[PDB]
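Chemist: Take a look at this one; I'll ask things after.
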There are 2 protein chains.
Amino acid sequence: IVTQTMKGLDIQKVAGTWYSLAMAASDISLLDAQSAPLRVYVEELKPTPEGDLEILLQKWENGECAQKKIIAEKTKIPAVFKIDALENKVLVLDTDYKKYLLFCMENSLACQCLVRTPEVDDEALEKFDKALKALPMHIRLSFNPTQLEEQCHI
Amino acid sequence: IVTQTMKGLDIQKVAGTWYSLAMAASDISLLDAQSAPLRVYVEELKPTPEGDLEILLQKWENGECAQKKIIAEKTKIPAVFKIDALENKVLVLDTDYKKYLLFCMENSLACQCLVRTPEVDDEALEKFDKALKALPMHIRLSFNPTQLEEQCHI
Ligand SMILES: CCCCCCCCCCO
Ligand SMILES: CCCCCCCCCCO
């Protein structure tokens, strides 16, 4: 579905701290509750030497804000990674490395606007909303700076 | 794919202790390593009053044997349940409640032979192998009684 990838992506430069400022999904039930399957809060990106992408995130599971480690394996396309499951692609749509990164995960579909700091970046949200115009989204969430500094954005 | 369901299933009677004696899958990578996506060890079945099925299992994630709680929501078919994800069906193929329960999960496909006790039940494995003859499986695992009494069947 997603036909926006970052040309010339350098995966090593996305390493470090990120905040899930905004999230959108094709299906309300993917994001509606704290325990919703794609309500995931990114903490850190850890690209490996071989160019895989380790993801540290937080996810509400069985009443607690749990820490999870995901590995997204590189493909022939620098901006596309695969997670192992009962087959889920991560696409990097756009990043400036310093401030924002837009990504989508698709099997049904969820996208996030990541930012380096706990601040509302109007420029990153404009770019996120433009990228979503092309996509069939039915739920969109954004978080305030107080929530961004809390586990699972409470 | 799976066209074997238990007629007349009483979900309340599957409550309590189970052991993942054998596992099979359509794809080697679904079961090959300890961290493989469908290498899940059932601990307990907890049907709810409303006829949902809570599952307690163990799964190897990031170097540890972790405890997980899954909820499989009932459908119009008593032997079929749905898990919420980026859409996975659990089918109960066959059970005698007292000794064995055969189930499959499908989106790609994994089936298990569950038994009430840490013993190799030749009758339950015969029934499991018969149920699999109809299915496109490419990996099959079974565990010994020592492994069945260990976390993640170490
Ligand atoms: C830009 C890289 C961030 C990807 C996060 C993918 C989260 C995986 C979803 C687990 O259900
Ligand atoms: C017979 C009921 C046992 C169903 C177990 C389903 C396990 C869910 C798989 C999570 O990845």
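Chain A is numbered as in Swiss-Prot, which gives 18-103, 105-125, 132-178 for the residues shown.
Structure determined by X-ray crystallography, 2.0 Å.
Even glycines carry a Cβ here, placed using N, Cα and C.
I grabbed these lines from Swiss-Prot:
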VARIANT   A:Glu61 to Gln  In variant D
VARIANT   A:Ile72 to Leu  In variant W
VARIANT   A:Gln75 to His  In variant C; found only in the Jersey breed
VARIANT   A:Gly80 to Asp  In variant A
VARIANT   A:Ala134 to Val  In variant A
Chemist: Return the single residue from the variant positions list (A:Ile72, A:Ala134) that has the minimum number of other CB atoms within 10 Å.
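Modeler: Comparing Cβ neighbour counts within 10 Å for the variant positions A:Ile72, A:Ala134 gives A:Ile72.
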Chemist: So of all those variant positions, A:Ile72, A:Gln75, A:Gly80, A:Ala134, which one's Cα sits nearest to A:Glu61 (variant position)?
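Modeler: Checked the variant positions A:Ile72, A:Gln75, A:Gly80, A:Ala134; minimum Cα distance to A:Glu61 (variant position) goes to A:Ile72.
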Chemist: Give me the CA-CA distance between A:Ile72 (variant position) and A:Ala134 (variant position), in Å, as a whole number.
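Modeler: On Cα coordinates alone, these residues lie 16 Å apart.
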Chemist: Highest CB neighbour count within 10 A among the variant positions A:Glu61, A:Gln75?
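Modeler: The largest 10 Å Cβ neighbour count belongs to A:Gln75.
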Chemist: Where 6 intervening residues lack coordinates, what is the integer distance in angstrom between the Cα of A:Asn125 and that of A:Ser132?
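Modeler: Result for this gap is 6 Å, Cα to Cα.
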Chemist: Report, as a single number, how many Cβ atoms besides its own are within 10 Å of the Cβ of A:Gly80 (variant position).
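Modeler: The answer is 9 other Cβ atoms.
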Chemist: Which variant positions, if any, among A:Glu61, A:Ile72, A:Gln75, A:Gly80, A:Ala134 have a Cβ under 6 Å from ligand 1, given in order along the chain?
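Modeler: Once distances to ligand 1 are taken from each Cβ, A:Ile72 fall under 6 Å.
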